[PDB]
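A.B. asks: Structure below; questions to follow.
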Amino acid sequence: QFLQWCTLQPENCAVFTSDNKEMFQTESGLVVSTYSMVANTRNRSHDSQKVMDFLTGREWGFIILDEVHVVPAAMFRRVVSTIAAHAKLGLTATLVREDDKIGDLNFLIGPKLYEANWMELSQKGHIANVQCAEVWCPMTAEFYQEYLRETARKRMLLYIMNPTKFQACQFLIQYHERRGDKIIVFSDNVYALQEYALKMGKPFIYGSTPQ
DNA sequence: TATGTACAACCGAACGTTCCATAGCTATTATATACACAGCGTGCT
C-alpha cells in the first residue's frame, strides 16, 4: 500500500517480519514490523537481535501504530517507550477493550484527534451497506439434552456443532454463491472450522498456517 | 488463576570393382644370314 499510493522507492523499505529481517542501510528509510517482533523481551534470535538494535539506536521521526486498541496490553505498551520518536499516531476502526486499559492510551500516544461516523460514510459511497442479520437455529432435541448436563467449557463445542447450523450455513452459502458473491465464514473455534471446511470441500485458514 | 489460540525460535574409413581416356604391343609377309633346340623318320642291333 505504501509503495502503490506514494512515491516511496522500494530500496528504502524494509519489512521486519519472521520471514525476512534485512534492514535498509540508506540514510533515511522505512520499517514496517509487528508488535510480536518488537515487543519481545526475553528470547531474541541472533538474526533478530541486530535488527532490534538497529531500530533502537536510531531516533525515529514517526511511528504508525495500526490497530492501536492492542497497544495498552501488558507488554505491547513497552514498545511505545523503547522506540524513540517525536510523533506517534494511532489507527484503529474500534477503540474498545474489555478491560479498563483503554484510557491508558492518553499518556501513551496522546489524545483522540478525530472520529468519523459509520452511516455518514456509508451513504456517501465510501463504505458498503450491510444488512446485518441474526439467524435463530433452534437446537435439535437430541443435542439440546446434553447441553443441560455438560459443563461450561464443553457446552461451547456442543452448541457450535448442532446440525441445524450446518444446514443453515450450507443453504446460505449455496444461495449467495449463485448470486455471484464472495463469502467468508469466520469461526474462532478451530475444530468446527476444519469440520465445516472438510465437509464442504473449501479452503480454510487458522493460526498454524505458514504465511 | 485457567483454558484457547496465536506467534517466534531452536560411425567412419579401407579395400574392391567397374567405368573413360590415351598410348603401346601383337600378329602377318618377304628375304638374306646362322646358331641352337625340338621334333620326326630310317637303318642297326
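Residue numbering for chain A follows Swiss-Prot, covering 423-633 in order.
Going by what the header records, the deposited coordinates were determined by electron microscopy, 2.9 Å.
Keep in mind that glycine also has a Cβ here, set from the backbone N, Cα and C atoms.
In case it helps, Swiss-Prot gives these features for our protein:
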| type | residues | note |
| --- | --- | --- |
| VARIANT | A:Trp427 to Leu | In suppressor mutant |
| MUTAGEN | A:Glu489 to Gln | Loss of DNA translocase function of TFHII |
A.B. asks: Taking 10 A as the limit, how many CB atoms besides its own sit near the CB of A:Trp427 (variant position)?
C.D. replies: 7
A.B. asks: In which DSSP state, out of helix, strand and coil, do we find A:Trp427 (variant position)?
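C.D. replies: A:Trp427 (variant position) sits in a helix per DSSP.
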A.B. asks: For the C-alpha pair, I'd like the distance in angstrom between A:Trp427 (variant position) and A:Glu489 (mutagenesis position), rounded off.
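C.D. replies: Pair distance, Cα basis, whole Å: 20 Å.
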